[PDB]
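Notes to accompany the following structure.
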Amino acid sequence: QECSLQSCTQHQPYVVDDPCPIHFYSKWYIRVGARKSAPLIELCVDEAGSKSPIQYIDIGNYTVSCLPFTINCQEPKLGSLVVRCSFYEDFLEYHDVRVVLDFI
Amino acid sequence: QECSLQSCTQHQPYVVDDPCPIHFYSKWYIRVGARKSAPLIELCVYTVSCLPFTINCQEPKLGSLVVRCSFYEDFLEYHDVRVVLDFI
Ligand code: NA
Ligand code: NA
Ligand code: NA
Ligand code: NA
C-alpha cells in the first residue's frame, strides 16, 4: 500500500504529480468512500484519441483536465484519489498509489 | 511530507502499524483541520487503546491522524507522517 502526499492551494487548479513511472501507463480513479469493497470510478475517458473528464457521473468541480491530469485542489467528496500504475497497456499487473493532499 | 496508507474495517478497532523507523519514538495526534502547519491534539499522552495504539477505524472528523517520529526522546528533531485509511 503506497501513499503520495502532495500539497496545493485549496480550490485552485493543481497539476497532480504523477506517482507512476512517467514513460509507462497510468489511470486515475476515485475509490467511492475510500472503501475497497466499493466501486472504482475512472476519472478520464477516451473520446477522439484524447482523454477527457467523465461526464456521466457527477463528481462536481473536481477534475479540470485529463491532459495532463489536473484537479481543483480539494479532497474529493465521493472518495479517495487513486492512480493505477502499469508498465503495460493490458494493465494485468500493476500497483496503486493513493494521493492525499495537504492544503497550503 | 509523508503519508502512511493502512487498511481496516470502518468503525471497528484497528491496531495502527508503526509508520516510523525501527527504534524511533512515536507520538500520536489528531491534526486540527487540513493545513500542514495546523496545531495537533496529542492522543494518549476514536481511541480504543493506548498500548498498543488502537483506533476505531475511521477518519477523525477534526482532521487526520498524524504520527510524530523521533530518534531521541526529546523530540527536537522529528518528522510527521499522516496516516490515511482505506476501508475494507
Ligand atoms: Na513518477
Ligand atoms: Na482523501
Ligand atoms: Na486489465
Ligand atoms: Na515527514
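In chain A, numbers come from Swiss-Prot; the residues present are 18-121, in order.
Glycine is no exception: its Cβ is also placed from the backbone N, Cα and C atoms.
As recorded in Swiss-Prot, the features of this protein are as follows:
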- A:19-121: domain 'SARS ORF8 Ig-like' (DOMAIN)
- A:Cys20 to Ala: Complete loss of dimerization (MUTAGEN)
- A:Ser24 to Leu: Partial loss of hIL-17RC binding (MUTAGEN)
- A:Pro38 to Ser: In strain: Mu/B.1.621 (VARIANT)
- A:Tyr42 to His: Complete loss of hIL-17RA binding (MUTAGEN)
- A:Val62 to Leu: Partial loss of hIL-17RC binding (MUTAGEN)
- A:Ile71 to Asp: Complete loss of hIL-17RC binding (MUTAGEN)
- A:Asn78 to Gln: Complete loss of glycosylation when secreted by conventional route. Increases cytokine storm effects (MUTAGEN)
- A:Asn78 to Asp: Complete loss of N-glycosylation and of secretion (MUTAGEN)
- A:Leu84 to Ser: Complete loss of IL17RA binding (MUTAGEN)
- A:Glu92 to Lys: In strain: Gamma/P.1 (VARIANT)
- A:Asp119 to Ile: In strain: Delta/B.1.617.2 (VARIANT)
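Structural mapping of features recorded in Swiss-Prot.
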{"residue": "A:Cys20", "record": "mutagenesis position", "CB count, 10 Å": "20"}
{"residue": "A:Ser24", "record": "mutagenesis position", "CB count, 10 Å": "14"}
{"residue": "A:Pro38", "record": "variant position", "CB count, 10 Å": "11"}
{"residue": "A:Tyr42", "record": "mutagenesis position", "CB count, 10 Å": "15"}
{"residue": "A:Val62", "record": "mutagenesis position", "CB count, 10 Å": "13"}
{"residue": "A:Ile71", "record": "mutagenesis position", "CB count, 10 Å": "16"}
{"residue": "A:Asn78", "record": "mutagenesis position", "CB count, 10 Å": "9"}
{"residue": "A:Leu84", "record": "mutagenesis position", "CB count, 10 Å": "9"}
{"residue": "A:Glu92", "record": "variant position", "CB count, 10 Å": "18"}
{"residue": "A:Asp119", "record": "variant position", "CB count, 10 Å": "19"}
Worksheet item: Taking each of A:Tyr42, A:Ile71, A:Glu92, A:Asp119 in turn, which of these recorded positions have a Cα lying within 10 angstroms of the Cα of A:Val62 (mutagenesis position)?
Response: A:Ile71
Worksheet, complete the sentence: If you measure between the CA atoms of A:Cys20 (mutagenesis position) and A:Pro38 (variant position) and round to the nearest Å, you get 15
Item to complete: Check the Cα-Cα distances from A:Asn78 (mutagenesis position) to the recorded positions A:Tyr42, A:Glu92, A:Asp119 and tell me which is shortest.
Response: A:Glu92
Response to the item:
Near chain B at Cβ under 8 Å, of the listed recorded positions A:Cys20, A:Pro38, A:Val62, A:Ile71, A:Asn78, A:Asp119, we get A:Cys20, A:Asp119
Worksheet item: If you check the recorded positions A:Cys20, A:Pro38, A:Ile71, A:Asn78, A:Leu84, A:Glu92 one by one, which have a CB less than 6 Å away from any atom of ligand 2?
Response: A:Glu92
Worksheet item: For A:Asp119 (variant position), which of the recorded positions A:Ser24, A:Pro38, A:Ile71, A:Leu84, A:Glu92 has the nearest Cα in space?
Response: A:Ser24
Discussion item. I need the CA-to-CA distance for A:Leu84 (mutagenesis position) versus A:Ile71 (mutagenesis position), whole Å please.
Written reply: 13
Discussion item. Looking only at the domain 'SARS ORF8 Ig-like' (A:19-121), how are its residues distributed among DSSP helix, strand and coil?
Written reply: 0 helix, 53 strand, 50 coil
Fill in: From recorded positions A:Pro38, A:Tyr42, A:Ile71, A:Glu92, the one whose Cα lies nearest A:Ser24 (mutagenesis position)
A:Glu92
Worksheet item: Between A:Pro38 (variant position) and A:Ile71 (mutagenesis position), how far is it from one CA atom to the other, in Å?
Response: 24
Discussion item. Tell me the Cα distance separating A:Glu92 (variant position) from A:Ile71 (mutagenesis position), rounded to the nearest angstrom.
Written reply: 18
